[PDB]
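Down below is the structure, laid out as structure tokens.
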Protein chains: 2
Amino acid sequence: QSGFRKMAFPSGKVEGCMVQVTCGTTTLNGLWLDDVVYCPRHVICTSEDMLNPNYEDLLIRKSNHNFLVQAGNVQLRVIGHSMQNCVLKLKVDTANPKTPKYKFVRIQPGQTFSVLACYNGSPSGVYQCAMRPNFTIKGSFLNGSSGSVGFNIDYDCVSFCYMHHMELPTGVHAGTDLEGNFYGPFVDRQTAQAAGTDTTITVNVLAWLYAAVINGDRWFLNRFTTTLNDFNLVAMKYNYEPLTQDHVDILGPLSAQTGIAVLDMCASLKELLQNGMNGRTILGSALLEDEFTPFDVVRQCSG
Amino acid sequence: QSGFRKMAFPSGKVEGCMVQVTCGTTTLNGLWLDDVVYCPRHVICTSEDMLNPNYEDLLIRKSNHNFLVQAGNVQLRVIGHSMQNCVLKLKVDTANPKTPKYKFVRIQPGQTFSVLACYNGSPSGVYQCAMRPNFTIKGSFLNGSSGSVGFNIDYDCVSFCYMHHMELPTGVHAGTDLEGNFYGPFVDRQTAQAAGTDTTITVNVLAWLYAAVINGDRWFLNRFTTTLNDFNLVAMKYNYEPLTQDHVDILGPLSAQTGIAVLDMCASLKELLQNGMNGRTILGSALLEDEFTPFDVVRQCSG
Ligand SMILES: *C(=N)[C@H](C[C@@H]1CCNC1=O)NC(=O)[C@@H]1[C@@H]2[C@H](CN1C(=O)[C@@H](NC(=O)C(F)(F)F)C(C)(C)C)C2(C)C
Ligand SMILES: *C(=N)[C@H](C[C@@H]1CCNC1=O)NC(=O)[C@@H]1[C@@H]2[C@H](CN1C(=O)[C@@H](NC(=O)C(F)(F)F)C(C)(C)C)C2(C)C
């Protein structure tokens, strides 16, 4: 409302990195940077292996010739392979001439990133996601989507933070950083696993209330202030993450761009949690939105 | 197969086309396809020209060298110019080597597309939009955003459908097709203009209810049916667009897939409007979503 919506990074730099990886009858997406392809290690599994894989043993059994990597029409010859945690690394005969400036970063719950959904190494769609407090993401992922990556771009530098591995029974998604470390208490085995009970990202809700004010949505503002302690007692009651002093400092700018003190805005949110929204919406939403970071609000508004 | 998200097309093919166009102190974006840069003609207005510009009189006073066109840090030499409706076409000395397979299409209200928001010829972010029934879009556009484009990329062809020109007093946006013809009764003049009252895109709400069913949710169905006439008589009391026999025909495939007759889903929507969601959500929304088309739903849930 008044010009504020979920925005993904332009995906071009990542599009030029997606490849298809095939091991026997198992196909998924790979990330091609320089002369290495990164993909989920579960590509080395047949359907039955996935039910209870011995990744050490399945990798000893494989050779370079067991991996087919396709970049558009061109087969890349695999000349080496290794595992790092839950990602397979395939050394190829050819460095990606579209490799962007990049790094691998591991993000914290509450942080947002752009997902390039891919199938058969072909980019399909882009959308914004937040790492939930329970380490899941609310993605849109079908069969063959594994190896799709999540990223942020700063100037010309792509920061890769997510590689897609699996779908939990609630329909939410679990994955790794690009070093193959899982976000959350999940394993790359087709076995009964479940998302923990989710919590709301308090600092992101406050950020979005700041976005509402900057966009002229002020009905929820009030004369009242509060303390972290009273507010955190409300937060806890309503399955909201504790608000930390560090969260307040991060919101500092917006507290000035709007001249409303975080603990002043905390009074609005407490009131909204206690008394609800009263038929009114905020930036077009009837729900309190927690998938915009303070950075995201500034990026989109002040940017 | 439970996750559903507003998903944009991967933007790489359009990113390679975005340039900066400057005339005097006025800078905005251009679309560089082969040896032509397409941009809003209002780049040739000064501060003084905004209320009642005569574009024919402003343009005839310009030389090729008055147009500064920048592709990254490379200056493109303008060797020609013409005006077509509200678009300027700048002939440059260099065909864009990144030109994708493209066409120009004029869309109807209800149609969706991806927007690549740009500033100074630099892509900023990508989001999904729909042409509203009142010929506006609910975009997120700031100063310098004019000449940002809307597109689809069904089947490796980029279809350019929108070029951004202006913001209306309610915060909605107005622009042209790539032939420079405005969507709606708008003019590229800082004259008192206002969006017509807007309506909800009924065929799209129904598509998204079909999406909810495909992804395993049916709580909102009921034992009733409706005539098309009775559906429209109720829906228009909630500011919904009339549903046409064309709309019913368009929903046929989604009807067939789910086993829910179009007019039975219509009966469900009539009850949804009457009752609200009673604390429930549909694909994570507390509101009825109208910016997914029947075609978008088949894209994301299947192909
Ligand atoms: C990668 N190509 C897919 C992506 C999945 C498929 C549908 N939606 C997605 O996001 N990854 C998998 O199929 C992984 C893979 C085996 C099983 N699996 C799952 O995602 C399964 N989920 C789980 O087993 C659970 F619940 F533990 F998360 C499935 C039931 C097929 C959705 C491996 C190795 C974990
Ligand atoms: C292109 N760079 C901008 C994009 C605008 C700026 C703010 N948000 C946007 O979408 N285009 C313009 O500034 C156009 C341009 C003169 C004025 N204008 C407007 O968008 C203005 N609005 C209108 O005149 C109105 F209400 F009629 F739509 C403005 C008040 C600056 C928002 C011209 C030639 C229309």
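Chain B uses Swiss-Prot numbers throughout; the residues present, in order, are 3263-3565.
If you check the header, you will see the structure was determined by X-ray crystallography, 1.7 Å.
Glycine is no exception: its Cβ is also placed from the backbone N, Cα and C atoms.
According to Swiss-Prot, the protein has these features:
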- B:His3304: active site, for 3CL-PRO activity (ACT_SITE)
- B:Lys3353 to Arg: In strain: Beta/B.1.351 (VARIANT)
- B:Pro3395 to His: In strain: Omicron/BA.1, Omicron/BA.2, Omicron/BA.2.12.1, Omicron/BA.2.75, Omicron/BA.4, Omicron/BA.5, Omicron/BQ.1.1, Omicron/XBB.1.5, Omicron/EG.5.1 (VARIANT)
- B:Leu3468 to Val: In strain: Zeta/P.2 (VARIANT)
Minimum Cα separation from B:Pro3395 (variant position), reported as the residue among recorded positions B:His3304, B:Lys3353, B:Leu3468 that achieves it:
B:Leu3468
Which of the recorded positions B:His3304, B:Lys3353, B:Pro3395, B:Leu3468 have a Cβ less than 6 Å from any atom of ligand 2?
B:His3304
What is the total of other Cβ atoms whose distance to the Cβ of B:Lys3353 (variant position) is within 10 Å?
16
Does B:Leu3468 (variant position) have same-chain partners at least 6 apart in sequence with Cβ under 8 Å from its own Cβ, and which are they?
B:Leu3505, B:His3509, B:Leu3513, B:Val3524, B:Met3527, B:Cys3528, B:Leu3531
Looking only at Cβ atoms, how many others are within 10 Å of the one on B:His3304 (active site, for 3CL-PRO activity)?
23
Around B:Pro3395 (variant position), how many other CB atoms lie within 10 A of its CB?
22
Between the Cα atoms of B:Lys3353 (variant position) and the residue listed as 'active site, for 3CL-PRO activity', find the distance and write it as a whole number of Å.
17
